[PDB]
Protein chains: 2
Amino acid sequence: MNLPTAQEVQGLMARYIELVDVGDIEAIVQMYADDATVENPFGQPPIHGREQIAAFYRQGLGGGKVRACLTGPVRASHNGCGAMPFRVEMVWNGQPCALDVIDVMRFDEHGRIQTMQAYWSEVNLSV
Amino acid sequence: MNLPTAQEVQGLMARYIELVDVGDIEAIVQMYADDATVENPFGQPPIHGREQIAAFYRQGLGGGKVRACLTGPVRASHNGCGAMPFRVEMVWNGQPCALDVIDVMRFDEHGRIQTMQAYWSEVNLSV
Ligand SMILES: O=[N+]([O-])c1ccc(O)cc1[N+](=O)[O-]
Ligand SMILES: O=[N+]([O-])c1ccc(O)cc1[N+](=O)[O-]
Ligand SMILES: [Mg+2]
Ligand SMILES: [Mg+2]
């Protein structure tokens, strides 16, 4: 595809959450542009490139026991960007916990994620 | 205050929604830096400065019949920024309607909104 339309952004961002929810690290990485950046949480320096991004998702999702679901609709733009609210459920030293997040994404002219910014801070974590 | 902490960002952004919900145009404008920008929706060129911002809110809220409420928690950063999901309820040619929005804000070193970006597109509008 080219620069995704608003409807395509909504589909791609929902697909991303699906891949996080099942923990398909390789499929997530494929959604990113080869030189994409991730800022997690927003406020921290970006990581760069598919290998660093793969390392990120392997760390976050490789231990298993992670689920993610949209908590409301994707809000898309007409310039290939969008924002979405979701909750990540995991386990903290064996206890269930949740993290509320908003991701902002910009897609490139091939429909790949160029930038991801994950807004959250520690008070978005609940035990 | 100085650059708001994560907790202060959560308070300021929730306060903003409160002021939108009651329609206090003057109090909203006061939350913005004198030279702030608003991008509504994200993808459109910014408006600039408190007068243009006041004109924006007078247009959006001056006709009355607008409510706004968070639909989930504010996601704040440690660098004075945050993102929040909310729903705006209004009336379209006399019929109830809703718009789902995510605002991203950056605050300045005085606790005023420097930039606001409102993510939404037409399929976030429901009649
Ligand atoms: O660190 N996180 O929990 C996180 C934040 C934003 C995301 O898009 C995905 C994840 N994750 O893979 O879990
Ligand atoms: O255009 N809008 O509905 C809108 C979008 C983002 C906002 O922070 C506020 C409003 N509003 O005043 O209604
Ligand atoms: Mg490229
Ligand atoms: Mg200033």
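Heads up, residue numbers simply count up from 1 along the chain you see.
Recorded method for this deposit: X-ray crystallography, 1.1 Å.
Each Cβ is built from the backbone N, Cα and C atoms, and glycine gets one as well.
Counting every protein chain shown, the number of other Cβ atoms lying within 10 Å of the Cβ of B:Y16 (mutagenesis position) is 22. Residues annotated as active site, proton donor in Swiss-Prot: B:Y16.
Taken from Swiss-Prot, the feature substrate binding site covers B:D103. The C-beta environment of B:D103 (mutagenesis position), restricted to residues of the same chain at least 6 apart in sequence and closer than 8 Å, consists of B:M13, B:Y16, B:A83, B:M84, B:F86, B:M116, B:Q117, B:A118, B:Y119. B:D103 (mutagenesis position) falls within a strand segment according to DSSP.
In three-state terms derived from DSSP, B:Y16 (mutagenesis position) belongs to a helical segment. While the structure shown retains the original residue, Swiss-Prot records the mutagenesis experiment B:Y16 to S with this note: Reduces activity 20-fold.
Listed in sequence order, B:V38, B:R50, B:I53, B:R112, B:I113, B:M116 are the same-chain residues six or more apart from B:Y32 (mutagenesis position) with CB atoms under 8 A from its CB. Taken residue by residue with DSSP, B:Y32 (mutagenesis position) is part of a strand. Per Swiss-Prot, mutagenesis B:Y32 to S is noted as: Reduces activity 4-fold.
In this view, B:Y57 (mutagenesis position) is surrounded by 20 other Cβ atoms within 10 Å of its Cβ, with every protein chain counted. The annotation that Swiss-Prot gives for the mutagenesis experiment B:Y57 to S reads: Reduces activity 100-fold.
One mutagenesis experiment named in Swiss-Prot is B:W92 to A, and its note says Slightly reduces activity. Reduces protein stability. Long-range neighbours of B:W92 (mutagenesis position) (same chain, six or more residues apart, CB within less than 8 Å of its CB): B:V127.
Among the sequence features in Swiss-Prot, the mutagenesis site B:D103 to A or L is noted as follows: Reduces activity 100-fold. Reduces activity 10000-fold; when associated with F-16.
Annotation of the published mutagenesis B:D103 to N in Swiss-Prot: Reduces activity 4-fold. Reduces activity 10000-fold; when associated with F-16; the original residue is retained in the structure shown.
Among the sequence features in Swiss-Prot, the mutagenesis site B:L125 to A is noted as follows: Slightly reduces activity and reduces protein stability; when associated with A-127. The secondary structure of B:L125 (mutagenesis position), as reduced to three states from DSSP, is extended strand. Counting only residues at least six positions away in the same chain, the Cβ atoms of B:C97, B:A98, B:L99 sit under 8 Å from the Cβ of B:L125 (mutagenesis position).
As a published mutagenesis entry, B:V127 to A appears in Swiss-Prot alongside the note: Slightly reduces activity and reduces protein stability; when associated with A-125. Packing around B:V127 (mutagenesis position) is summarised by its Cβ count: 8 other Cβ atoms lie within 10 angstroms of its Cβ, all protein chains included.
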